Amino acid sequence: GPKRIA
Amino acid sequence: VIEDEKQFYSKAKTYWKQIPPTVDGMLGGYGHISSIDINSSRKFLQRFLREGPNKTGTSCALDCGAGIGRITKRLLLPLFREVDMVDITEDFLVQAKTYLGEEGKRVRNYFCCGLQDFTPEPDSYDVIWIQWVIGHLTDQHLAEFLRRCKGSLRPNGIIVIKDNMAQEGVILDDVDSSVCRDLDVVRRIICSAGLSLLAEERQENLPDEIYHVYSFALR
Ligand SMILES: *CCN(CC[C@H](N)C(=O)O)C[C@H]1O[C@@H](n2cnc3c(N)ncnc32)[C@H](O)[C@@H]1O
């Protein structure tokens, strides 16, 4: 899935 | 970036074994974008299925990293007569039989395999869909897998990659044991597989806070 910017 | 290759794969397998076999489990809490994702995917793909000169066929597709079948259910089964799925996580393939419902009767094979170990059968697929899974392979295994996919395409068939792109370089996610690569790295690995880039699109209208998502159509 998509990922929140770290 | 990947120090120990065996641990890169084993940590990811362990992570996915305990994720709920649900849409929100597939998308890490982003279940609310699933339909937005699928709608863009459908518009990106449908161009190639138009009658046109060298039309891509509609007999069979392969969904790689398919999970419970989120994409198989709402993108691929409505467009292809038969679909095969491949995923490493046994619990997701078991749940897919229930999640896909009645039209899931048209899923032929539920392959349980890591893509790094999987060989799609020659001359089998009009479309090979690879979404949100390339970050679980090493660079070399990704290039080798893409070459094997090329050999399994029917005439006029395509491979589609849809994934997250990093701003710069390669970023390892220690939670799920995956890498996020920048666009230039991804394009380089695609080219190295001997694939031509036919279409490319950055997805719109996704949440502000997530990495950019790109789709690539290849053959
Ligand atoms: C968003 C992350 N996907 C969820 C399912 C599907 N891609 C979607 O709904 O968009 C990750 C899926 O990738 C499977 N997976 C992890 N690692 C591998 C390997 N090495 N080979 C094949 N599949 C893999 C996960 O189990 C998950 O279903």
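Residues displayed in chain B correspond, in order, to Swiss-Prot positions 5-223.
Recorded method is X-ray crystallography, 1.4 Å.
Here the Cβ of each residue, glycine as well, is placed from N, Cα and C on the backbone.
Recorded in Swiss-Prot as a mutagenesis result, B:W20 to A, M or Y carries the remark: Nearly abolishes methyltransferase activity with CENPA. What Swiss-Prot records for B:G69, B:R74, B:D91, B:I92, B:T93, B:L119, B:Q120, B:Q135 is S-adenosyl-L-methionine binding site, and it gives experimental evidence as the kind of evidence. One mutagenesis experiment catalogued in Swiss-Prot, B:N168 to A, is accompanied by this note: Decreased methyltransferase activity. While the structure shown retains the original residue, Swiss-Prot records the mutagenesis experiment B:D177 to N with this note: Strongly reduces methyltransferase activity with CENPA. What Swiss-Prot notes for the published mutagenesis of B:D177 to A is this: Induces a slight decrease in methyltransferase activity. According to Swiss-Prot, the experimentally introduced change B:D180 to K is described as follows: Induces a strong decrease in methyltransferase activity. Listed in Swiss-Prot as a mutagenesis experiment, B:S182 to K is described as follows: Induces a strong decrease in methyltransferase activity. According to Swiss-Prot, the mutagenesis experiment B:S182 to A carries this note: Induces a slight decrease in methyltransferase activity.
Feature annotations (Swiss-Prot) mapped to structure.
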| residue | record | contacts (Cβ under 8 Å, 6+ apart) |
| --- | --- | --- |
| B:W20 | mutagenesis position | B:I92, B:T93, B:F96, B:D180 |
| B:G69 | S-adenosyl-L-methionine binding site | B:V90, B:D91, B:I92, B:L119, B:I134, B:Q135, B:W136, B:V137, B:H140 |
| B:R74 | S-adenosyl-L-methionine binding site | B:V27, B:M30, B:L31, B:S38, B:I42, B:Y103 |
| B:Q120 | S-adenosyl-L-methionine binding site | B:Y13, B:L141, B:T142, B:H145, B:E148, B:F149 |
| B:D177 | mutagenesis position | B:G139, B:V183, B:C184 |
| B:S182 | mutagenesis position | B:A16, B:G139, B:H140, B:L176 |
Filtered B:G69, B:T93, B:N168, B:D180 - recorded positions with C-beta under 8 A from chain A: B:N168
Count of other CB atoms lying within 10 Å of the CB belonging to B:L119 (S-adenosyl-L-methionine binding site): 23
Chain-internal residues, separated by at least six, CB under 8 A from B:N168 (mutagenesis position): B:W136, B:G139, B:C184, B:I214, B:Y215, B:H216, B:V217
Among B:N168, B:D177, B:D180, the mutagenesis positions whose C-beta sits under 6 Å from ligand 1: none
Most Cβ neighbours inside 10 Å, all chains, among the recorded positions B:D91, B:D180: B:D91
Site extent for S-adenosyl-L-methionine (largest Cα pair distance over B:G69, B:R74, B:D91, B:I92, B:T93, B:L119, B:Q120, B:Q135, Å): 22
